[PDB]
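> Can you keep this structure in mind? I'll have questions shortly.
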Amino acid sequence: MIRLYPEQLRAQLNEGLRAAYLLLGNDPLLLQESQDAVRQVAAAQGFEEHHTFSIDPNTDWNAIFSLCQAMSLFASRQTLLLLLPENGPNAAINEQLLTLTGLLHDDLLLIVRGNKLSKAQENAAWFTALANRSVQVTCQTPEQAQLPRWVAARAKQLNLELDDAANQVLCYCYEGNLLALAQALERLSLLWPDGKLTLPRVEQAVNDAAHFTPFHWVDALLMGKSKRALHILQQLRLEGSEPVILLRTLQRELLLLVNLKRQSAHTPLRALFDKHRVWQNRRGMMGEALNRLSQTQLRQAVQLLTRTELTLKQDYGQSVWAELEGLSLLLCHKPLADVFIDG
Amino acid sequence: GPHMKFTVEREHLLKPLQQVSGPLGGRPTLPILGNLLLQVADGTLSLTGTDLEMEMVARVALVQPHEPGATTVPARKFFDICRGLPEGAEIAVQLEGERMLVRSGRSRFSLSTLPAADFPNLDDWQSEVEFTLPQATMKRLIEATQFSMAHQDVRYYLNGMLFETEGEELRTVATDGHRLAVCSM
Amino acid sequence: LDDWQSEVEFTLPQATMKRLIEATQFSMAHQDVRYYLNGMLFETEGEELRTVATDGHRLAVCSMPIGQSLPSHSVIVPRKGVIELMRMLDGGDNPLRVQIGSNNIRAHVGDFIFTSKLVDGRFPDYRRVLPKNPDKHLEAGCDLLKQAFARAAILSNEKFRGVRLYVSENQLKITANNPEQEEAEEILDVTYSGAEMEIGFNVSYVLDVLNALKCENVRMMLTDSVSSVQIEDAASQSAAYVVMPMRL
Amino acid sequence: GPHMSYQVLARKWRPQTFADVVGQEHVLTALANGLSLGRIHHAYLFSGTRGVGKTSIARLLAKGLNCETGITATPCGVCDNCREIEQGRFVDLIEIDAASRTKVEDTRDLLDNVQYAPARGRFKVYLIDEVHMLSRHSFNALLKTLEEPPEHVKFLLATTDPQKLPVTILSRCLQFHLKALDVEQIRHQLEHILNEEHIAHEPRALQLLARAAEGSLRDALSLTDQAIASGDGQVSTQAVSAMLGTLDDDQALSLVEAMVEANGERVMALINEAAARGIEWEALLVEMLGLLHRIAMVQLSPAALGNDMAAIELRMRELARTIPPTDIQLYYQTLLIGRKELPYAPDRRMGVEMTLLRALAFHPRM
Amino acid sequence: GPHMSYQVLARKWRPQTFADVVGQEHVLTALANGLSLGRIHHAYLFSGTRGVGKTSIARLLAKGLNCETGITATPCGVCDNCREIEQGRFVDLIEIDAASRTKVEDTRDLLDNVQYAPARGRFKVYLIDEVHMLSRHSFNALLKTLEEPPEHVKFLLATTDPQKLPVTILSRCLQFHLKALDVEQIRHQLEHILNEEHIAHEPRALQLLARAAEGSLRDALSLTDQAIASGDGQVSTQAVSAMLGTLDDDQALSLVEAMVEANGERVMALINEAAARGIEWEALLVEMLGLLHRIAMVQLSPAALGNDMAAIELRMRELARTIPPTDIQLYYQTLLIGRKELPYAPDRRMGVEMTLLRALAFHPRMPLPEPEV
Amino acid sequence: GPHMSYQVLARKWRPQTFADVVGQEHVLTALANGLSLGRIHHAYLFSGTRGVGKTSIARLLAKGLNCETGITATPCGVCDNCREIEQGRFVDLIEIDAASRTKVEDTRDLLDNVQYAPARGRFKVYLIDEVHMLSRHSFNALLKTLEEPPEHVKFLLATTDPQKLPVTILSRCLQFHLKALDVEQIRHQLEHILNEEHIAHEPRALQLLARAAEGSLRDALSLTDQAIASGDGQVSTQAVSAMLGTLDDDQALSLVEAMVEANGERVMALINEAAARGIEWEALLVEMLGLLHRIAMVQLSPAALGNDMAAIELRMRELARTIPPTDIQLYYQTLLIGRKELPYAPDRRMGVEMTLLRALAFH
DNA sequence: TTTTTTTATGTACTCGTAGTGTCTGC
DNA sequence: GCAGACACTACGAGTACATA
Ligand SMILES: Nc1ncnc2c1ncn2[C@@H]1O[C@H](COP(=O)(O)OP(=O)(O)O)[C@@H](O)[C@H]1O
Ligand SMILES: Nc1ncnc2c1ncn2[C@@H]1O[C@H](COP(=O)(O)OP(=O)(O)O)[C@@H](O)[C@H]1O
Ligand SMILES: Nc1ncnc2c1ncn2[C@@H]1O[C@H](COP(=O)(O)OP(=O)(O)O)[C@@H](O)[C@H]1O
Ligand code: BEF
Ligand code: BEF
Ligand code: BEF
Ligand SMILES: [Mg+2]
Ligand SMILES: [Mg+2]
Ligand SMILES: [Mg+2]
Ligand SMILES: [Zn+2]
Ligand SMILES: [Zn+2]
């Protein structure tokens, strides 16, 4: 219930165990390595038998068998590692968890692992009853701007030297995909145990395998950088989200931006953003975005976008995903189109 | 090349086929593992069936004339051929070229085989503890402590019996977890 | 649900209906484009309650005399109703009261009356389907033929369980092939005399027919390779079956 | 409970003999030549617009293939096999509601039992109707059976359009394109049917029903059955004219001349009057296009008007004299585009108003 | 003898020797050279449009491989194995109608049975037809076997759209593309078929059939059978022309020349003649568009005319020389708009009449005169 | 006749040692450095594209982890276990074709052999090729085996589409990513292969084969088999010229370059190529329109895209700036009108011909 | 820090479950 | 006998994918 960060969960792990542990937060790899650290700490301590249970609706609780009966040949305590569903559990499972805690033995440990829960799921009967002694901890992957420091810190922990150019190429190639980042770090360490990597082969042992959620796409398109936007779209290949999500995203911000430009003659852009708290990390990134445009520019953007909107859904076009390449690139160096398209 | 000659009866062939082809159900990784190895050596038939884990070998006396050789036959098809034939009928077998022909007087079948060289065998080893236990005693040992096994357990060794020996006595440990069992015969 | 007219009453042990359905159930259509082909045809005659089932390529007709005057009436009952009716048969001592209507079939068993909806169609004329000339006729032991056909079929083609009869003077030769070529040959001594002939046909169907009737000595009738085979028991003529050949 | 249920003309008068079929001379001649000469084929697909007779031709061919007389060009009609096919009981004619039975599962099921000999007939005809709604897997499943079927099985395909089929199947059957039936054939067939059915009819009413069906026996015959409900027992000219919404009056050319002279008020008044009277709008624009065509044709070559055109020549030739040749084609294109967009308009009257305003926008000076 | 059985031209005339093929060079030569040099690759996919020979070429190659004598590029038609594959249902050729075998539950069984040795001949030939219909799991299952099959197994994969296959399957096996045939080859094949059939034929009808076959031989053979049925057992230009709906009647060049010469009366006369002939109007418009297109192509380069169109070549050249390109484009656009508006015309004859009239009156060098003012 | 069965070059020239692997310096060096020392993760996931070496490299790890000498980055040459793995048969390596084994009723049994003793040689090691086809429950069984793997065993793993695996197993496995071969790598390897047996070769054929291989080495070997077949035991420029009808790609830019003038036979040759190739005419004209639109974009911006056609950044730019923008707009109008009316032409080839003729009619 | 928002229809595959044939030392 | 094994086969659901 404490709702702390794993940098402190390590501290509570070093001290006396605070009964059941619940580590949450959507994690690429940090959840698994935190689980591994918990496993090794427990193995050093009493609890050694890690029984893996997948918490899911429509799946009966075989954990009661461990809960009601104690181990007989090697007790050695034991730990129940629970895997939560990606949407959270239901009331039946939440109350059966409380029943299990009622069946808890002194050598039993409860570990609940999952993603962020809903408020009712968070404040269920089991969590409420365990709020007296259990702990809660959450973590999330670093952002784009927070990546270089994290990568450098991990490199310094692993006793391998990095460089600014190497960090740049890593944060470009592996942006938010820490599993790939960790594998690349291990590969660069094992390839050359010299301990000096500046830019000799870091690209040779690093591919383009990273996640890219749509919110950053306009962040490039608002500068109108042709090569950068084209490279971002090429990076989006092989993890290709269906076009509808990207289309919804850019229609959202373009409707917001056209409303902003309509109201620009009225109350200034900052106090207008006061209504448009879309948390674009300052609401000022949109402020520098709106600096480079024109009303005719917005017309040329919206015509192509709305033509695509019927180009993929009215007749089910197959090039429409590649059309996202077409629409984003043409806006980069189009101050205003002299009609000739006006879709 | 090889050409073996079977001359056998159903009653002395049904049970060995059952004992050698019982565990051979399902689809195995090598297709030869789904096959049953027939060997005709001296006046002896050796029927071999494997699952990469256990081998059943049945020996059948060949009182009637025979020819030595080695081949492999689809176990289910051969068993269903031997089964259902009239009681007391004689099965004769000749493996010609590629196919093996079975005959019961008024019936003839031609089954496809696989070369005997492809069939895997378990290498010889040294048997440390060799004994001739009474069959009933071993049956008691198994049954009195087999109800507790803990099949499908994470330990990946709790799933099997343990056998311990000392002097003229032995025990069978039923590694189960919350259950233990032992038997001293 | 209300009562119906054109309602003839039956009085028969459950064993009679069980024998009838078990005689003509394995050859009833299952999810076929011919919608009338599903279910069984129950036809009333002054002699028996004849029943007809067909897939278009297995025509099984059973005729158990009932001992009552029956106005001529032809009915088709769907697969579901037939299965349920067969499930409700047991005991063999209670008299089953079968009540036919224009659009429904009811039946009183013991103390309960159950009903089933009735397929709307015009079933084919089975008598024309039955061959018009039994010029080539043979008789053979039922269990011997059944055992021989099982032996041959164990190497038959999986998807198309197809064997071939070769009928010569007092001899039946069963030949079966399959992908991953395997040949099964079996010779039976039969009571046949006539023209030499070969005919390919499904073996699952014939094994099913022999399983259904299971008499002492069967006899089949047939003319030419394309001609369908009409199999019945040599003791009586109450049950007849028609199997359509493979190849052509 | 009438005779079965086909008290409707659409089912009662489907032909039972190649002699009884109307039109389709080329395909009937081809099928008769193939049947009699001995050149037979295992897969015919009949492609043509709706209500032309591809299903009927297919069933009649199925009759002709399995008549006890032999492989006869003209089916017996009285022999037992023809009677059974008429009843639908015939266990070798396997009709398929391919629009309903689309799953590849059922196609595979019906292909597994192709090797069986026919129960009673010579040929096991697989009549498939509405083939174009087979799932792509079903189309490709039919391939190796369509190409080389056994000696005894013959396929019949009856599709509304041929181009939706994969080019593989389209290249393994005889494509018989059923030519759409012209007005005279429809009129003669309808008159013969009505004389057989003993209900009085007027020739011009039959002409209307023929010209409104756009070449379809089923469509025209359904329209006649609709008129019989309206016109009590008789297909009378007045009743069918009111039902079909024909432009009996001369307001068509009146609003034509109002539109070409940019008289917006007059055009709107005529439209309001027509809507009040209860006009039909698609026929209005069809008449517009016809009148414009006649005006243009006599603008090029005089003395081209006929009957009613030759009577209203006093106005038509004046219009051809005053309207330049270039603007006539533009008016015609605008009117036909409006007719194209009539379905894509929430109100038909509003769609016609839109079309007329688009036309008047060519010269919107006043 | 002539063997009067009248059983489908397509099936009767499937190639049986290596030379009866219609004239695919780049694949027949490669296959023959591979079989001669001993390089018998274990898996290869034939692609190409419908009815070119890929399913036939596969059967010929299986015939060649499993011949009784040594591997010969040209199979014999006398040995037991060649006769058996000739008659179908051959012992060692497993022809798998993959469109009926798409479930992985059957491809797994196939790969289970692949190990057992064949009984006759040298190889067992898995002719998997319509490969592109296999379900994804079946393809992945086939992958490892295709990479390293046993010594005695060859996979004959044939399909129509190889791009549907997973790219790894394309990598595992060779790729032979069968080009759609030329008009000369297909016409020669039709001549051979009709001459051996002892059926009289006319050259114009054969040229029509070749043109309408769209470069796929089975289309031409089916059309030839349909024309044989259409006529009284003879192939005639009249029967083929009336059955195809082509406008060889009164050509179409008269109509286009009346267009460019702006004679409305000539256009009306030709339209009335066609209407009495009962021709379909959209085909007439398509013919006019094609004529305009060929005129433009010849105006760019005189060698654009086809040899099948060598009947009216002088007037074609003259019209190419006279009419400026812009007028040709204007005619093409007007007639194309007319064809687009045909379904929405009040009548097809009337719509085509007005399309002709519009393309006439807008002719710049000779427009329809304004009536009075 | 029935003699001299030259089996595929894909199978004959399959690498035997790490020195015979073309390209992929990173994977080779990483595993070489990892094999000398004992830090071996219990599961090695290999991923790449079609026909590169994932399976070959996995065979090499089975070669290395199991030898009489021991865990060696250097090859073994000949020693029983690794000798046995040159051919199919081998006792302590079992190659589960995961495509044929997807259900748990099979993969649970196969993984259940992990707790048996290893065969001759240490490191019971199995290669589950194409892992992306395992069922969800199969992946759960694999995860339960990976979380507590027996120390005496390891097992490799391969795939082609790594995105289908669960994140748990991907995070657990020490994934190596295998890169697509570059053109030079494939060209030199094919040169070596051809020189090895007996076949003469000219260089241009080999560049063409490498370009058409699209990067997969197995693809290059299949195409060299076809080239040898067509060329009658000699891969000369003519057989690969017959292949050139398939590998000829650059066609949409040349027609755009030839539209702005009357080049004579260029337009006829290009339309002949398009007709004999039969690519989508609608897509062809859409590519035309896109090229023309980016050209108009460059007219109003001297470097509007820059990354467009880097190989044609010395010819496309001339028509990107020299041609007046009015002519570009007129050409765009012509091509748009052609596309709008294309399906209604008698044939789409005729339609694209007419679009080209209209474009050439004006300027 | 919680934030918008495409379908119908079809085809496979794999995992439970459920129902049923068949038959084995019990 | 025979019920329980034991197999085997069919059906629904959940999921992944395709194509119009
Ligand atoms: N060629 C024809 N001859 C006679 N009647 C016809 C013809 N075509 C259509 N009909 C009439 O149309 C009705 C439906 O015909 P049908 O053959 O089902 O057309 P479709 O091709 O659209 O299925 C028939 O019942 C018949 O009255
Ligand atoms: N190359 C060819 N030579 C001769 N006939 C051919 C050829 N290609 C196709 N055909 C004709 O087409 C019929 C079917 O050809 P088929 O080989 O099935 O084409 P597909 O490649 O589409 O399966 C053959 O019976 C033959 O008459
Ligand atoms: N690194 C390599 N060295 C040598 N041959 C290779 C290499 N990569 C691929 N190949 C060739 O491609 C064929 C198939 O290779 P494979 O390793 O199965 O590719 P995949 O990664 O797609 O499973 C091999 O037989 C070999 O000829
Ligand atoms: F086109 Be029809 F109405 F079948
Ligand atoms: F008719 Be082919 F096989 F496309
Ligand atoms: F075998 Be590879 F993944 F193409
Ligand atoms: Mg119909
Ligand atoms: Mg084919
Ligand atoms: Mg691979
Ligand atoms: Zn031969
Ligand atoms: Zn070694």
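Indices start at 1 and increase along the chain as displayed.
The way this entry was determined, per its header, is electron microscopy, 3.8 Å.
Cβ coordinates come from backbone N, Cα and C, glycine included.
According to Swiss-Prot:
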BINDING   F:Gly48, F:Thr49, F:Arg50, F:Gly51, F:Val52, F:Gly53, F:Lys54, F:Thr55  ATP binding site
BINDING   F:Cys67, F:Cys76, F:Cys79, F:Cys82  Zn(2+) binding site
MUTAGEN   F:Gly121 to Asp (Swiss-Prot position 118)  In dnaX2016(Ts); present in both isoforms, unable to grow at 42 degrees Celsius
> I want to check the contact list for F:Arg50 (ATP binding site): same chain, sequence separation of six or more, C-beta distance under 8 angstroms. What comes out?
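The answer is F:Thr160, F:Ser216, F:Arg218, F:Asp219.
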> Any of the recorded positions F:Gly48, F:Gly51, F:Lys54, F:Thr55, F:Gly121 with a C-beta atom under 6 A from ligand 3? Give them in order, or none.
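What lies within reach of ligand 3, judged by Cβ under 6 Å, is F:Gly48, F:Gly51, F:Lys54, F:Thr55.
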> Among the binding-site residues F:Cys79, F:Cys82, point out the residue whose Cβ has the most other Cβ atoms within 10 Å, with all shown protein chains included in the count.
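It comes out as F:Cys82.
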> Do you see any of the recorded positions F:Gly48, F:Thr49, F:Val52, F:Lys54, F:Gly121 whose C-alpha is within 10 Å of F:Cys67 (Zn(2+) binding site), and which ones?
F:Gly121
> I need the least crowded one of these recorded positions (F:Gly48, F:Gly51, F:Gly53, F:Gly121), counting other C-beta atoms within 10 angstroms of each C-beta.
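Minimum Cβ neighbour count within 10 Å, taken over the recorded positions F:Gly48, F:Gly51, F:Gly53, F:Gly121, occurs at F:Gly121.
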> Using all protein chains shown, find which of the binding-site residues F:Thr49, F:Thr55 scores highest when you count other CB atoms within 10 A of its CB.
F:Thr55
> What whole-number Å value do you get for the CA-CA distance of F:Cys76 (Zn(2+) binding site) and F:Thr55 (ATP binding site)?
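Distance (Cα to Cα, whole Å): 19 Å.
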> F:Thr55 (ATP binding site): which of the recorded positions F:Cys79, F:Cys82, F:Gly121 is the nearest Cα neighbour?
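Given the candidates F:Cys79, F:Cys82, F:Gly121, the nearest one is F:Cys82.
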> Cβ distance under 8 Å to F:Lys54 (ATP binding site), same chain, sequence separation 6 or more: which residues?
F:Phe46, F:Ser47, F:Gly48, F:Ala158, F:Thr159, F:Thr160, F:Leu178
> Within 10 angstroms of the C-beta of F:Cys67 (Zn(2+) binding site), what count of other C-beta atoms is obtained when all protein chains are considered?
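Here the count is 22.
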> Name, in order along the sequence, the recorded positions among F:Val52, F:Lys54, F:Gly121 with a Cβ closer than 8 Å to any chain E Cβ.
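Answer, by Cβ distance to chain E: none.
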> Listed binding-site residues: F:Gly48, F:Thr55, F:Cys82. Which have a CB under 6 angstroms from an atom of ligand 9?
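Close enough to ligand 9 are F:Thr55.
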> Please identify, from the binding-site residues F:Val52, F:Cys76, the residue with the sparsest Cβ neighbourhood, meaning fewest other Cβ atoms within 10 angstroms.
F:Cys76
> When you measure from each Cβ to the nearest atom of ligand 6, which of the binding-site residues F:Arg50, F:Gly51, F:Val52, F:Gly53, F:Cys76, F:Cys82 fall under 6 angstroms?
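By the Cβ criterion, which requires under 6 Å to ligand 6, the hits are F:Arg50, F:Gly51.
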> Reduce the DSSP letter at F:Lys54 (ATP binding site) to three states and note it down.
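Its secondary structure by DSSP: helix.
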> Which one is closest to F:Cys79 (Zn(2+) binding site) in space, judged by CA to CA distance, out of the recorded positions F:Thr49, F:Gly51, F:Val52, F:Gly53, F:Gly121?
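That would be F:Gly121, nearest by Cα distance.
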> Measuring Cα to Cα, tell me the gap between F:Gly53 (ATP binding site) and F:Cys82 (Zn(2+) binding site) in whole angstrom.
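Rounded to a whole number, the Cα-Cα distance is 18 Å.
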> Which binding-site residues from the set F:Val52, F:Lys54, F:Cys79 come near ligand 11, judged by a Cβ under 6 Å from any of its atoms?
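Only F:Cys79 qualify.
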> Could you tell me the C-alpha distance between F:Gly51 (ATP binding site) and F:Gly121 (mutagenesis position) in angstrom, no decimals?
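Answer for this pair: 30 Å between alpha carbons.
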> Reported as an integer number of Å, what is the Cα distance between F:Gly121 (mutagenesis position) and F:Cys82 (Zn(2+) binding site)?
10
> Give me the CA-CA distance between F:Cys82 (Zn(2+) binding site) and F:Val52 (ATP binding site), in Å, as a whole number.
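Cα of F:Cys82 (Zn(2+) binding site) to Cα of F:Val52 (ATP binding site) measures 22 Å after rounding.
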